[PDB]
Amino acid sequence: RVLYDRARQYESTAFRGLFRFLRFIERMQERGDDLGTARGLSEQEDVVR
Amino acid sequence: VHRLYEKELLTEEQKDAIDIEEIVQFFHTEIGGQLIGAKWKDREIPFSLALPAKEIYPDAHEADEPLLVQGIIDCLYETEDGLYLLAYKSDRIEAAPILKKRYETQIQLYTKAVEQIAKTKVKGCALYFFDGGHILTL
Amino acid sequence: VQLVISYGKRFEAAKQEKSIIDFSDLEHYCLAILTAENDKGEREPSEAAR
Amino acid sequence: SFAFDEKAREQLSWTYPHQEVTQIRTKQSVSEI
Amino acid sequence: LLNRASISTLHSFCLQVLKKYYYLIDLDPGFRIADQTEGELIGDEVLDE
Amino acid sequence: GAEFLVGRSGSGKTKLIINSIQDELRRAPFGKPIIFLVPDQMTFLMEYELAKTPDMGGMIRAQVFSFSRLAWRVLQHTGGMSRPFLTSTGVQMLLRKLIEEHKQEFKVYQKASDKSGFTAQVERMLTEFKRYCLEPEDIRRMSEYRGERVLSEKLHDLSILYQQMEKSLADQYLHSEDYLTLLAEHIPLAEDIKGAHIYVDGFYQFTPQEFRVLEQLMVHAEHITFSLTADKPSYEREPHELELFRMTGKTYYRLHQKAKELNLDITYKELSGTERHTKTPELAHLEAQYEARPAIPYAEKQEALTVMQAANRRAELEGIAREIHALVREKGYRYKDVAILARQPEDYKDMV
Ligand SMILES: Nc1ncnc2c1ncn2[C@@H]1O[C@H](COP(=O)(O)OP(=O)(O)NP(=O)(O)O)[C@@H](O)[C@H]1O
Ligand SMILES: [Mg+2]
């Protein structure tokens, strides 16, 4: 799901289109940058934080 | 034409692209004469007509909304005989059965529009072509 | 020192081209806007600051 | 046997009564017809 | 008015200042805040250059 | 003459207007022109609705117009439509060109003149000026105020760009926001207007540029009806800041005072009872008790009003999708009966 949404945000910014997007992701990982795993329960919900 | 050029209803290049002879010839025609001599006249008539979808498309439904067909009628005039419709075409000619079918459905749309909305009958339709001053009736 | 200073200048230029800014550029450009005259720490408020 | 068998079956077999006209453009031109 | 209130991070305020007074510095009014990776990628490019 | 048709939302103003135009179409199929003036987003809607008579199934005497369409028609008969048209992008291009040769004359925007976003900002501003009838002279013309110095610097630079633009466009081109002004000064000379009946509805407010056109129609048209969504508005004074019908109220006040300024015969029609929420108690309660402080609680049952909480926009849209399915599968509605509105459509468009 967040793969979709992150595609949405990056398209809108400087990496529109498959080739540019993938290149961004690849260069991101290649210099040790990462992204967080998605979340299921929101912060508001009844959860141990 | 010149007045239309000074009202900016017609650009200079538009003004110079006029065959005055071709348009004057129309008023020497029978339909043209009947136009000049009419009870009531009107030009550039806008219209919207509501045709039930089944007529244009198989499988539509009586509940299903009508489609809206829209156009502009060039001229309409009324004599003691009835109401007549007039349209102008710059079609290349210099051919009659071909032009007849080329604009047939359009004329039928116009007639049906007048008949349905104005609740009046339409006797005779006319199409004037600038090339050679031809006039065909439908 | 001169290497780092060049990088910064070139870096700012690159971002200006693509019309983007750091988180850092937020504070520093804001500070730039808010100052009119800057004499070694003594900062005089510009019109925006006022 | 399950309490929602008939309703599940009926809903998965359902089609919109006016499906055919959902893509039909309302406005039409004399040229278009 | 609580919507338009200046209650935030200092960085958010900074963003407001830039948005209003872009013309006082060398900044495009339609500027955007880069995200960490795209900024740092641009940094990598200029550093290589 | 003028007729002020006023009511709250659900009163029946629009339907009333439609019925009037339809009756008038039955009585005289080839009568004097009927002009239905609505916002652009409303034009096709009204065309459809007017075309839905078992009686006639279409129109001829009556036409639906936006300000833009109306301008295009009247100018296509009276003139001024011949000169070339400029897009917003074209104007931006011109503005950039002017910047490059007048940037050294600026007082404040000299540094900003470099950026492409600045030309867009200036375009937006100048467009607003033209919409509020402010020629470059009035900009030049422009209670002690702290920001007066900078403001006058800005307005100075803007006036340079504005005057230069008007100079470059003069005798050659037509700005996008000039149609309405050109329309205002050709309406007196237009024959079709002279006997016409005019209905204006859907608008919450008008730009001064649109007001010019409206009062010209007040003068040279036979009758004109102004349909406003408000509750018993005052001609005596503008509405309070916190008032619900602030916008449409102010529109009423200004329109009425200009009708009075021109000695027109005015007619007042106030729609009281609801017609939309006649069968739905909850929605009538919501419509009536919206502004009320303190609000009286609804004491009956819940059926037609639902507040929904979604885990996210994805959940929100899917939930709504399910509900819509329910409505067209059990409750007997059709898809056309449903509307989905967002304050910020960009948050949902793709996902929708
Ligand atoms: N005479 C009527 N009897 C019953 N229902 C009606 C009548 N006229 C209109 N309606 C219904 O009322 C609803 C809206 O009426 P409408 O004419 O739009 O009022 P309105 O004043 O324009 N509301 P608004 O545009 O929000 O200020 C529609 O769903 C119509 O079906
Ligand atoms: Mg309405």
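Note that chain F is numbered according to Swiss-Prot, with residues 2-143, 150-359 shown in order.
Method on record in the header is X-ray crystallography, 2.8 Å.
From the backbone N, Cα and C atoms, a Cβ is placed for every residue, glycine too.
Residue environment of F:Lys16 (ATP binding site) contains 12 other Cβ atoms, counted within 10 Å of its Cβ in all protein chains. The ATP binding site annotation in Swiss-Prot covers F:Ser10, F:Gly11, F:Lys14, F:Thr15, F:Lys16, F:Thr236, F:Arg283.
In the three-state DSSP scheme, F:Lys14 (mutagenesis position) is classed as helix. Quoted from Swiss-Prot, the note on mutagenesis experiment F:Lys14 to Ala is: No change in AddAB ATPase activity, KM and kcat for ATP hydrolysis are unchanged, helicase rate and processivity are unchanged, enzyme-Chi-DNA complex is 3-fold less stable.
Quoted from Swiss-Prot, the note on mutagenesis experiment F:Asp41 to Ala is: No longer recognizes the Chi sequence nor generates the Chi fragment. Secondary structure at F:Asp41 (mutagenesis position), as computed by DSSP, is helix. Around F:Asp41 (mutagenesis position), taking its Cβ as the centre, 12 other Cβ atoms fall within 10 Å, counting all chains.
Where Swiss-Prot documents F:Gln42 to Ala as a mutagenesis experiment, the accompanying text is: No longer recognizes the Chi sequence nor generates the Chi fragment. Under 8 Å, Cβ to Cβ, and six or more positions away along its own chain, F:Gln42 (mutagenesis position) finds F:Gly209.
For the mutagenesis of F:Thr44 to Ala, Swiss-Prot gives this note: No longer recognizes the Chi sequence nor generates the Chi fragment. The structure shown keeps the original residue. In the shown protein chains, 18 other C-beta atoms lie within 10 A of the C-beta of F:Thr44 (mutagenesis position).
Per Swiss-Prot, mutagenesis F:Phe68 to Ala is noted as: Reduced recognition of the Chi sequence, reduced generation of the Chi fragment. The local packing around F:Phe68 (mutagenesis position), expressed as other Cβ atoms within 10 Å of its Cβ over all shown chains, amounts to 22.
One mutagenesis experiment catalogued in Swiss-Prot, F:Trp73 to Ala, is accompanied by this note: Reduced recognition of the Chi sequence, reduced generation of the Chi fragment. Sequence-distant neighbours of F:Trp73 (mutagenesis position): residues of the same chain at least 6 apart with a C-beta under 8 Å from its C-beta are F:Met82, F:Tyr186.
The 10 Å shell around the Cβ of F:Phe213 (mutagenesis position) contains 16 further Cβ atoms across the protein chains shown. Experimental mutagenesis at this site is recorded by Swiss-Prot as F:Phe213 to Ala, annotated: Wild-type Chi fragment generation.
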Recorded ATP binding residues, F:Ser10, F:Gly11, F:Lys14, F:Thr15, F:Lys16, F:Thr236, F:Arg283 - maximal Cα separation rounded to whole Å: 14
Among F:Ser10, F:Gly11, F:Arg283, which are recorded as binding-site residues, the nearest neighbour of F:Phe213 (mutagenesis position) by Cα: F:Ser10
Nearest recorded site to F:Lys16 (ATP binding site) by CA-CA distance, among mutagenesis positions F:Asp41, F:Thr44, F:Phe68: F:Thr44
List of residues, in chain order, with Cβ under 8 A from that of F:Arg283 (ATP binding site) and at least 6 apart: F:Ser10, F:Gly11, F:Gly13, F:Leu290
Candidates near ligand 2 among the recorded positions F:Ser10, F:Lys14, F:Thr15, F:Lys16, F:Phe213, judged by a Cβ under 6 angstroms: F:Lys14, F:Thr15
Neighbouring mutagenesis positions, C-alpha within 10 angstroms of F:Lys14 (mutagenesis position) - of F:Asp41, F:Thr44, F:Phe68: none
Neighbourhood of F:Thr236 (ATP binding site) by C-beta distance under 8 A, where only residues 6 or more apart in the same chain count: F:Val7, F:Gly8, F:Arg9, F:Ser10, F:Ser12, F:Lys14, F:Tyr211, F:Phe252, F:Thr255
